[PDB]
Amino acid sequence: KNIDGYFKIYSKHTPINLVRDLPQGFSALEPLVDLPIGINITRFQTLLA
Amino acid sequence: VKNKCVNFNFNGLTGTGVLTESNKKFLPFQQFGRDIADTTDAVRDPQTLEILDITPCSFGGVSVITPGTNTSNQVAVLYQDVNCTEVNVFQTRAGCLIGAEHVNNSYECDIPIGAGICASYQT
Amino acid sequence: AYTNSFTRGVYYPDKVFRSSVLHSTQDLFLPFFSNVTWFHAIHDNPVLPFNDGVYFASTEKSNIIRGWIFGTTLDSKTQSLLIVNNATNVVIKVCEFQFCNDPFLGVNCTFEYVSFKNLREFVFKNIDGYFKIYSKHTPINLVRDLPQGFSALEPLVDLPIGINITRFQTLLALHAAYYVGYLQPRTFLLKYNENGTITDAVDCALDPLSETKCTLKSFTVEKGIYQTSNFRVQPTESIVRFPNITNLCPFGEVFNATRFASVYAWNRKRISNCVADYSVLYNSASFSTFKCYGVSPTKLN
Amino acid sequence: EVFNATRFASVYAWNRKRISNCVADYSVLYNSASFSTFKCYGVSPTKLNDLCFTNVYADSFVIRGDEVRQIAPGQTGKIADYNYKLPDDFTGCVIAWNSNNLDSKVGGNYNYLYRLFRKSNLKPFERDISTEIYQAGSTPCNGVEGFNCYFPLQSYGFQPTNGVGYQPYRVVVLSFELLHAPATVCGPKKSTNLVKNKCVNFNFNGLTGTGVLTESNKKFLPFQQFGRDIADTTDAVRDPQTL
Amino acid sequence: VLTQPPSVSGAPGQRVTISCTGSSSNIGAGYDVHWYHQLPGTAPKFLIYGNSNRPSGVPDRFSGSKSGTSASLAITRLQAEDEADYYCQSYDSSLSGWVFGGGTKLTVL
Amino acid sequence: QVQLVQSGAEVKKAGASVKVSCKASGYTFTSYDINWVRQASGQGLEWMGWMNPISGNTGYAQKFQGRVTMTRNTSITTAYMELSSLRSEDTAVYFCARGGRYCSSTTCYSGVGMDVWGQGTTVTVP
Amino acid sequence: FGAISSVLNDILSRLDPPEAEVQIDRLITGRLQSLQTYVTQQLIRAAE
Amino acid sequence: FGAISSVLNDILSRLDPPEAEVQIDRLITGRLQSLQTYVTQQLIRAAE
Ligand SMILES: *[C@@H]1O[C@H](CO)[C@@H](O)[C@H](O)[C@H]1NC(C)=O
Ligand SMILES: *[C@@H]1O[C@H](CO)[C@@H](O)[C@H](O)[C@H]1NC(C)=O
Ligand SMILES: *[C@@H]1O[C@H](CO)[C@@H](O)[C@H](O)[C@H]1NC(C)=O
Ligand SMILES: *[C@@H]1O[C@H](CO)[C@@H](O)[C@H](O)[C@H]1NC(C)=O
Ligand SMILES: *[C@@H]1O[C@H](CO)[C@@H](O)[C@H](O)[C@H]1NC(C)=O
Ligand SMILES: *[C@@H]1O[C@H](CO)[C@@H](O)[C@H](O)[C@H]1NC(C)=O
């Protein structure tokens, strides 16, 4: 996200073992690097390899 | 410094209190601590990465035990909820009492002090 | 030589009549039952600190003590007053008089006025440019030291000199018993009577008796418990803890860039890992206007 | 002596003239259109004649036309901090008429002087005649000006050829402190006879009100003027005409 | 003069660090050195003070640097017309307030 | 806006004295320290000392100690360099300096004698 | 209460009316809030 | 309470006295009026 020109990166890496749905359990995202860019952000696109 | 309240200015945040070591496990981005009353509870030293608890030192109003001026001019002072280091000296649960000699014999309360301690004027 | 200053040194903070009412004020008095120095008048005039005032008393029989010089240098380098009474005229001038090698009276002339059995108390001072002559003459039957008793000290004449005094030297008569109490900005429980003479006073920051006296607004306090003030463990020193920053911040860069942006595309130069002194900012006198809205204009460094 | 004066002091050695034993009318000051700015939050300009003052000091000096807001409670500035400080609780009224034609001469009115360097802030109404050289650097200054050695008491130049922003302006603090000292400068109003046992609108030395006026047996001391009750309201007065 | 190329025949653009040797009071502490120039044909109008600090019409080619026991000002862009008289002045502290040397001269052939 | 007038070409006998003038008036002179700097004919310049118009400062240099005093007439602020009992070393062109930094700026920078005075010469020949 | 004087005849006799609304307003919000503490204090005191 | 900060150490370090009196007596008006709501509230609670 970008609020007031501050870009905070949120990251989380957790293991799962489930078959049908996203699991029931709470996981918070922590800031790591705050970044001075100053943009709008409204659309995200997923790429693969 | 530790266990002695002084004028600290931790990264622009000022106050009066003692700086003690804490076990309060900060996340690396997080820097300051808060209380239920959202005042500053802990800070990290920005030079050496250590959790510093902040607690303002012993304070409180002073109350005075004094009989009638038509009876006496002997003086007494009471320091409530102050431990008898930071201040014929008596320490009780109510605080540091200076002026009255502690008596193991018990009498009826005349001038109340606190935590079951009472002062009076007798031989 | 020390003395217990029993009750002396009470004057009028103001000369507005009051009756059977106890007024509390902050003013400069010497403390009651305190330590004051004892002097003799044989063969002593050191320059004592008149930091904000002293109380004078004289056991006199032949009018030897006759004047004073008060000031900050007291050597005609500053404006200093001289007092002489030639049995017919009162003479108080700060004008450039010829003082002796040892200043005595025999047995920058801006202020344009040109002309035992007895205790004498004189307090010459300056508060806000007023020069108050405080005087009282009192009979006694006592020889050993200053008497025990209450004496209101009233103003007489206010003159336009307005002089700095931080340390004073008494004036002798050559061919002085006095007392020095350091006054402090203390609060005082004062009592007026129906005839308008101040009959008693309390330095109420002194002992628990007096602290109860001026928190209960009475000269007689009942037996009981009374909160008077607050005790706080004062900080003995100042600790500063800031990050180990080692780079001078480019504040000068956003002042001295080769080009500046317009209001259509002004920039967001975001700052981290810096040291800001602002002392160079305040030392620069280039500021045409400095309207500093959230934080103090001066107190920012 | 304070308006039609031939000589005005400066901000470093401004005259503090006690004005007493005289009658202060202010009506000719109202009728005068000479004043340009008449600023004070303490007293009002126009409704002042009915008031009788404690003691009034006329602080005479000269400062710039842009510096007229510096003579105010709480204002911070160069001259305000190095030459003349006004307290936050300042009572009194500062008057600044135009001095386009008075405090100026062709070669430059060079007798008005002001401090520019001090290591401390000023007290209100103080009199600093310090003639030491201010130390700018760390080097000791043995009376030798030059590098790290400049003298604080700076002067002005006033010429009629100069611009109106640099033209001399007169600002005078007629400091109307209503303090404890006895009232001596009253308005130009005629007195009336005294009435007892009948309440009447009284205006005694500027203090207005209504009440009954009976004789009292208290021995007010000379220089003792009012008797105040617990409310600091005037309970007794000494008649200034008859003791 | 203090130790520089003291009086040389120089065309306007010679890249000569016309120095001004000062001690620790001058090369380090007296960094406010200013260059007087009594100009040929007028009263001194140096137009060059505080090293590279310039008035209008003065270029940054006069570069002011303190290197060891040596000050500096130079020029660029070799031409013919800049015959002039140069002087360096330093705050000499224990000496007089600000002192020159011998009178640096720039002249062409 | 700095205006500068001084004395002219003169000849004086050895041992005499001069009541010389260095006259600045008509502008904001107060920001400027009217100092004193000389140069010999064909030598580098040399600074005799300062005279401070800012309310009465006095202080000399070493090369003319014992020979010169200074006073200032603060009404119109005339500057002096009183060459009394003159010697061989004052036969040159004598000029004043002018401390160019602005005094209501707190930073004490260098004296910038941007404008330079007319003429002063005490030639001592028989 | 932030006004320059506390006696109302004094504050009215020396303030011009346009700034007197400000000075009187500070004085009466202070006076009325103190009187409000007073009347609530004797309301609960009269309740006691 | 309409002031620009709420930690009084920050206001003391942040404002000069002349505008500090404006924000500070705003803060005092708010923090008093919270205190008389507190003491009348616990005083009616003390009646309870
Ligand atoms: C970023 O987003 C805002 C809102 O959608 C838009 O108006 C703006 O034009 C965008 N930025 C640019 C550079 O177009
Ligand atoms: C900076 O501060 C840290 C504190 O942990 C210290 O270890 C380091 O040596 C310091 N570096 C310098 C250059 O002062
Ligand atoms: C008071 O101080 C003494 C001094 O060491 C200490 O032993 C004691 O535990 C303190 N009292 C309390 C209640 O902490
Ligand atoms: C005060 O004055 C009255 C009035 O004459 C007098 O009778 C009394 O003795 C005086 N002294 C007092 C009350 O101590
Ligand atoms: C009064 O004298 C003291 C010490 O001599 C000095 O610190 C202070 O600045 C003086 N105040 C005035 C107004 O002269
Ligand atoms: C002064 O006041 C007293 C009051 O009775 C009176 O006797 C005297 O006439 C007054 N002076 C003049 C000039 O009227």
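Per Swiss-Prot, chain B residues shown: 534-620, 641-676, in order.
How was it done? The header gives electron microscopy, 4.0 Å.
Heads up, the Cβ atoms here are built off N, Cα and C, so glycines get one too.
So that you can see what the record holds, here are the features copied from Swiss-Prot:
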{"type": "MUTAGEN", "residues": "B:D614 to G", "note": "Increase of pseudotyped VSV particle production ex vivo. Increase of viral load in hamster upper respiratory tract. Produces more infectious particles when cultured in primary human epithelial cells; increases replication and transmissibility in hamsters and ferrets"}
{"type": "MUTAGEN", "residues": "B:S673 to A", "note": "No effect on O-glycosylation by host GALNT1"}
{"type": "MUTAGEN", "residues": "B:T676 to A", "note": "Partial loss of O-glycosylation by host GALNT1"}
{"type": "VARIANT", "residues": "B:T547 to K", "note": "In strain: Omicron/BA.1"}
{"type": "VARIANT", "residues": "B:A570 to D", "note": "In strain: Alpha/B.1.1.7"}
{"type": "VARIANT", "residues": "B:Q613 to H", "note": "In strain: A23.1"}
{"type": "VARIANT", "residues": "B:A653 to V", "note": "In strain: 19B/501Y"}
{"type": "VARIANT", "residues": "B:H655 to Y", "note": "In strain: Gamma/P.1, 19B/501T, 19B/501Y, Omicron/BA.1, Omicron/BA.2, Omicron/BA.2.12.1, Omicron/BA.2.75, Omicron/BA.4, Omicron/BA.5, Omicron/BQ.1.1, Omicron/XBB.1.5, Omicron/EG.5.1"}
Discussion item. Long-range neighbours only, meaning 6 or more apart in sequence with Cβ under 8 Å: which ones does B:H655 (variant position) have?
Written reply: B:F643
Discussion item. Taking the Cβ of each of the variant positions and counting other Cβ atoms inside 10 Å, which one has the highest number: B:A570, B:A653?
Written reply: B:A653
Worksheet entry | Candidate with the highest Cβ count within 10 Å, taken from the recorded positions B:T547, B:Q613, B:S673, B:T676 | B:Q613
Item to complete: Do me a favour and check the Cα-Cα span between B:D614 (mutagenesis position) and B:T676 (mutagenesis position); whole Å is fine.
Response: 28
Worksheet, complete the sentence: For B:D614 (mutagenesis position), the number of neighbouring Cβ atoms whose distance to its own Cβ is within 10 Å equals 15
Worksheet entry | List of the recorded positions B:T547, B:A570, B:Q613, B:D614 facing chain H, defined by a Cβ pair under 8 Å | B:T547
Item to complete: According to DSSP, folded down to helix, strand and coil, what is B:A653 (variant position)?
Response: coil
Practice prompt. May I ask which of the recorded positions B:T547, B:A653, B:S673, B:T676 is closest to B:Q613 (variant position) if we compare their C-alpha atoms?
Written response: B:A653
Worksheet item: Is any of the recorded positions B:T547, B:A570, B:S673, B:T676 within 10 Å of B:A653 (variant position) (Cα-Cα), and if so, which, in sequence order?
Response: B:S673
Discussion item. Can you give me the Cα-Cα distance between B:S673 (mutagenesis position) and B:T547 (variant position) in Å, rounded to a whole number?
Written reply: 43
